[PDB]
Amino acid sequence: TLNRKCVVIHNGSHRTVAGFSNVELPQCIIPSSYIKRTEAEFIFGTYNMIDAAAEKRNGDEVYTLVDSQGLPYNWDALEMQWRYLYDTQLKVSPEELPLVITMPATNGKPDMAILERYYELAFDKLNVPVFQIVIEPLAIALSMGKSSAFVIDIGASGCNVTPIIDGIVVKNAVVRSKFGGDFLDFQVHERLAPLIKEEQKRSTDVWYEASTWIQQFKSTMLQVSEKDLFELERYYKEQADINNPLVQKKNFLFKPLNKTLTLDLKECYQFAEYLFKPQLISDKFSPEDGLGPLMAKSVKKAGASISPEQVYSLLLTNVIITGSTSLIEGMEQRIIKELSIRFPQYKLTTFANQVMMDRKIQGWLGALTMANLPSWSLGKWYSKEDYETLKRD
Amino acid sequence: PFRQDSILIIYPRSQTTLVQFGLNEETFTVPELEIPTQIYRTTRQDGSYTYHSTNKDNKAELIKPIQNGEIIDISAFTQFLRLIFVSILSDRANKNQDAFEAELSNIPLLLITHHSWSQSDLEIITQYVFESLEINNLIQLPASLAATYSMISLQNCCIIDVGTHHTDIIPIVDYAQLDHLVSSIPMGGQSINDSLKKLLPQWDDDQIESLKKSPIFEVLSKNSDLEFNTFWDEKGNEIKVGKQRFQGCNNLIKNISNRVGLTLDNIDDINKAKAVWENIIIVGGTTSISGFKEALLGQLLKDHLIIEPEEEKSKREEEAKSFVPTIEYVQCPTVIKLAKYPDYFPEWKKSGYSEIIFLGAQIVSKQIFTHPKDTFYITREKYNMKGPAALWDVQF
Amino acid sequence: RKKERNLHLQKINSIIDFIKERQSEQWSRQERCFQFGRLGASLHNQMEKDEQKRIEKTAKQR
Amino acid sequence: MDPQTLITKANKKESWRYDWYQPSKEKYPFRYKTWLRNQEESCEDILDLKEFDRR
Ligand SMILES: Nc1ncnc2c1ncn2[C@@H]1O[C@H](COP(=O)(O)OP(=O)(O)OP(=O)(O)O)[C@@H](O)[C@H]1O
């Protein structure tokens, strides 16, 4: 319809996705972090950072670009990252093409602070011809053809739950669990460390391991128990007295040491259970912090923010299971089970894109999608006048 | 449509470019034109510039539009291209008085696109195709895409493109190119020469270069059965050499495999990833060196094959010796394999397949230009409808 | 108030409508290359047969 | 042999240009570059093929 195309940038907590609105797949995806070298040198790029890791130069440091809130952290570095993309991946002056970016749903408290900083970057530093920012979970629901949706972000750096009612992000009901991908990565590392040779530059290496073999492990070794592992285990023992798959072994080669690691099914399940029963992690966590009750909490809070009976029937029939972590086999079904436990009186309808690729970049695809609408004026497009207004006294 | 003799396929590269105006109708053949990718630039009063096929008055500068596969000066590039197109126009016009009554009438243009070109680069290029060369039939294929047809069409496969100063790593899944995984290494055939110079610092660079080209040079794993052998120089000199003729390749190969592993490890659908690993395709002039492809396979094999680590396997066997079921893993690849070549192109069979990417383009070219629909290329109409942007309507 | 919500409701309605439109209209990059794959395979069927028949022709020639 | 005239003979049409453009409903306070249907040296010689042939 319209004579345009644009740059879409999604600063995820782990992956930064960027590309052109012209295409289905992103132009490139790089880690949302960088290597600082010393004079001041900034390394961006998946392979580049890997090569830097291979160098193992003293003084190299890993810094992330996104904080716990899903917001930009080191703004000066952010400039450098985007600059990098414009020069080496997009390969176009930031002044010529339009820029659409996004962010996760928040409670609204930092909205103004973030926009100020973006106006400084986009306009004061990059002279971006036009600027827009959108909400990721909102975009996802919209790409699914949903006006109302229960967005379940089983991703890294925490689990986001966003109740969307009639195109409304219920900010009061939006919750951000501290548990997610990153947590599990930590646990995997710690649980497998007992089988690995020995059991900050070091932290740069941690990043490397996280970006490599750890990610490989979690892609296939982890699996989510259908039922509550504890009860399910008991069940099988009962049945044994009256086959029990929990004893089944799985194999995984530890590439860097060339050795076979072997785990049973139960152990794989044990990792998954941390997202449902965090009180099994330690005494610092409450049963309510598991995804089951967190979801219920956010559902109920959503009801509180506006006819609970209808709200529950609405959200529970528009459930979107997404985020990269959601790809762990069985996760989807387990979510369904948890929902039926806490809402046994409601029919559940969930959605999940079977294509792995689509989920991994779904947030970007959502942004992509919104960026491609013909009624230009629907967005809150920003210009220098908005930066000016902000700074005008 | 379309006349076989009017279909123009152009393949650019960091060194030279292949041009093949017209097809062989019955069969496919190896591109007969080869033009050095260089053009001269004259600086005139106040920086005004001209372009030349030669160095007018020894004042023009040597310009190389393409560097490491990437266009670094699109102005120069389109001028280079322009020269080529009109060169073949005048060539045929002189060879055939009635050329514009037939073969120079409707000319299909197939340009092979190196993945490094930007979105804006591509736009400008299509602009010149329609607004400078006034060509009313344009396809800008992904080079990797062309390659996937040549290997009897593959759904899941890898393209290893060996250049001279760079090597490109491309993964194809479901026939699509995974752009966010596609990368490139700043190493190529020249690095072989560099290491050979290091190895034999007393040799002339040409001795080294011509040796690389020579059949005595080989990647190992009956000149291999001799301690010494010889090769005739460009000047007719007899060059004698020992086992150094089998050296200088591992550095390149190792770096290739490093990125191959890293790239393929990021494929999301492991079922498809498994399929990808069983179809590896190797292309590039340097890959013509005997044994190269096999060595590359071998290096990839030993560094990625999922198989019970040597000793552990022997421990299964050891304990058995006192049948063990296959020790399956959730990982991949379990099978690493090179893709199979087509046996239906004798000409190319005879020439070798280092330039097979052109063949793939040739094959799909007749598939496209004998088809009743124009679904996959830019017409003047489409160009009028969208401008340069039309490319992303037909983008492959 | 009421109409403000209705405005929002129709705004997001039209957003979804444009999206679902493009879901059927777009015909994405992947769709093209996938169909080419299929297309190519049938071409290779011809490659095999036609080359065989070309060989056959030669054999019949002498 | 004038290569430009050869072009005029070969393959026998609105041109576009890359320039600034202002979005409108009405006009919005921003502009961007794109391919606009526009308002409406060279290589100088010809390459001697036969020198560039595989023979
Ligand atoms: N095969 C896999 N299955 C499940 N999870 C995976 C897989 N591969 C990677 N992950 C996890 O997915 C993470 C990236 O996912 P994702 O981009 O959804 O998180 P994120 O988008 O950064 O989080 P946010 O959505 O808050 O930005 C990686 O950190 C990795 O830990």
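Here chain B follows Swiss-Prot, giving residues 3-223, 275-375, 394-467 in order.
Quick check of the header: electron microscopy, 4.2 Å.
From the backbone N, Cα and C atoms, a Cβ is placed for every residue, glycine too.
Quoted from Swiss-Prot, the note on the mutagenesis of B:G337 to V is: Impaired heterodimerization with ARP7; when associated with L-338. Same-chain residues at least 6 positions away in sequence with a Cβ under 8 Å from that of B:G337 (mutagenesis position) are, in sequence order, B:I162, B:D163, B:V164, B:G165, B:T169, B:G190, B:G191, B:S425.
A mutagenesis experiment is reported in Swiss-Prot for this position, B:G338 to L, and the note states: Impaired heterodimerization with ARP7; when associated with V-337. Neighbour count (other Cβ atoms within 10 Å of the Cβ, all protein chains): 17 for B:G338 (mutagenesis position). DSSP classifies B:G338 (mutagenesis position) as helix under the three-state reduction.
Residues B:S375 and B:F394 bracket an unmodelled region of 18 residues, and their Cα atoms lie at a distance of 11 Å.
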